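Enquirer: First the structure, then my questions, so here it is.
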Amino acid sequence: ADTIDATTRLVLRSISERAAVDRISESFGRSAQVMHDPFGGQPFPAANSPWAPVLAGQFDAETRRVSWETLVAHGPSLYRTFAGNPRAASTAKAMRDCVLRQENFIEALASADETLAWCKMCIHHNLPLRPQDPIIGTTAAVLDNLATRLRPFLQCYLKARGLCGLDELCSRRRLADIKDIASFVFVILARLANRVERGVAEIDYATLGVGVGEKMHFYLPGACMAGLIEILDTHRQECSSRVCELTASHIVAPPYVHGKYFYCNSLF
Amino acid sequence: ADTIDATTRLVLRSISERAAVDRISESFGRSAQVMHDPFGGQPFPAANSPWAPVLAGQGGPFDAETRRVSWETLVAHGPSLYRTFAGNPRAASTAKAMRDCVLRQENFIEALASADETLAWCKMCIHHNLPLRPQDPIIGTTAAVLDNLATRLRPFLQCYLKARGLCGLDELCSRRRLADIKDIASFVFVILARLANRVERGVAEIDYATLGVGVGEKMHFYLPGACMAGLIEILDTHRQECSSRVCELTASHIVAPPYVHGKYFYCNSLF
Ligand SMILES: [Zn+2]
Ligand SMILES: [Zn+2]
């Protein structure tokens, strides 16, 4: 019969023996210490780089904003910085992974666009797509973030479109399944993340839906953000579910209104 | 061959034709307006309820210290809130929808607290021999705290679970077997996955066995606060058995989330 074994039950209760405010502050202190100088004195070289501000171990969207034209011109420089500094890149990748997994909804949308715009730029210049660089390497993080936030909404929305469920889209990972902006974002990110996870040497352009001799003309920078905000707004015109309208609305307008009832902690 | 069809490419490119700063302000306005009075005329009745503060469309952010209860207080006052949930299905569905959104956007410490809130609530129901109902706002949003914690801890747990000789995160949440529980991490994810599964299957009431509790038993193995205390602990101690620098970095940044590095640009050509 399936059950929690006796010894494990003791392990779980024994948590109380080592739980205390003091112990918590000491444990936090050790993690805080790690975050003080994570690059350990081997940051990205920033000499003569236009990306120096974001290469340092020192984020405001508007402050770090670039036009597409600027990304085309200076993109290769950042690409070369990533490729030429493996230790810093692994550091950066680890940190970026955590950032993307805790970003709010608007921030997550921007990270999705940062990812695809970065791929668009590489394809524009006929550069290989490098799974090991910090941006492509953390595709799964923004995918996971967006899936967690949008899953309830997409359960209804994707049904209205007559499309596969979110889980199905992300497991099938077929270009042929893309029929709207939601399926585009999740299928492409899922395809990209899957290639990264398998540890391929480089990522085929077809992964991004780009054929031989073509470029990523069907994606414009900002489309993830603009597109997903729009359907969160417009789906209510075709849907009679109040629960759905609340869900869509609260994603777009996140200030807390209701839903927490108590905090109970007997241990510290 | 596998390709993005031409019709869909038209749809995708047309996003630009409608994208504008104004349009975004208008859309945000419509969502903000819904959130002005989400219970829309049918709030929880709160007369002579000790839970009145958290039953209204509150005016400001949830305060963990103000809304703190001892286990003894939860046992005493729990049945009242339970009765309010069960007695007001329309208000409860509204509450459940909002809580689901909250839990899916909470930060790591908040997520831990919501896991304990969920399990302590279950333990209180079991204490009183009350049915576990999927329509209950707290039980009903189990999947939300599950998804959030999984998103945040997945890279850490890949290494940690392997060191403990346990199943992977995905396997744990797929198999959903009590026999796979051998530590706090597997406990939290297996139990939440089991509970979330019963919720989505729309059962009348959820068997206590779902939470690993047999006939007449009281969930002795769970102490309120164990999710938060336990998971904070392993994020601290795993580095002692693991030689990986980047794993230590991952664990530390989860515990200490202020931004340091990792974002490179913002590019939006549409608005
Ligand atoms: Zn809907
Ligand atoms: Zn490790």
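Residue numbering in chain A adheres to Swiss-Prot, whereby the residues present occupy positions 242-299, 303-512 in order.
For all residues, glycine too, the Cβ spot is worked out from N, Cα and C.
Features from Swiss-Prot:
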VARIANT   A:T383 to A  In strain: Nonneuroinvasive mutant HF10 and 17 syn+
BINDING   A:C400, A:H479, A:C483, A:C488  Zn(2+) binding site
Enquirer: Excluding A:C400, A:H479, A:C483, A:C488 themselves, which residues in that chain have a Cβ inside 8 Å of the centre of the Cβ atoms defining the Zn(2+) site?
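Expert: Neighbours found: A:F397, A:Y401, A:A404, A:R480, A:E482, A:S485, A:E489, A:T491, A:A492.
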Enquirer: Between the Cα atoms of A:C400 (Zn(2+) binding site) and A:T383 (variant position), find the distance and write it as a whole number of Å.
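Expert: On Cα coordinates alone, these residues lie 25 Å apart.
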Enquirer: Taking every protein chain in this structure into account, which of the binding-site residues A:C400, A:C483, A:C488 has the most other Cβ atoms within 10 Å of its Cβ?
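Expert: Result for the most crowded candidate: A:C488.
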Enquirer: Using a Cβ cut-off of under 6 Å to any atom of ligand 1, determine which of the recorded positions A:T383, A:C400, A:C483, A:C488 qualify.
Expert: A:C400, A:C483, A:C488
Enquirer: Far apart in sequence but close in space: which same-chain residues, 6 or more away, have a Cβ under 8 Å from A:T383 (variant position)?
Expert: A:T359, A:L433, A:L436, A:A437, A:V440
Enquirer: Gap validation: 3 unmodelled residues, flanks A:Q299 and A:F303. CA-CA distance in Å?
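Expert: It comes out to 9 Å between the two Cα positions.
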Enquirer: Neighbour count, 10 Å Cβ-Cβ cut-off, for A:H479 (Zn(2+) binding site): what number do you get?
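Expert: I count 21 other Cβ atoms within 10 Å of it.
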Enquirer: Taking DSSP as the reference, which of helix, strand or coil describes A:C483 (Zn(2+) binding site)?
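Expert: Looking at the DSSP assignment, A:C483 (Zn(2+) binding site) belongs to neither helix nor strand, so coil.
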Enquirer: When DSSP states are folded down to helix, strand and coil, where does A:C488 (Zn(2+) binding site) land?
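Expert: The residue in question, A:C488 (Zn(2+) binding site), is helix (DSSP, three-state).
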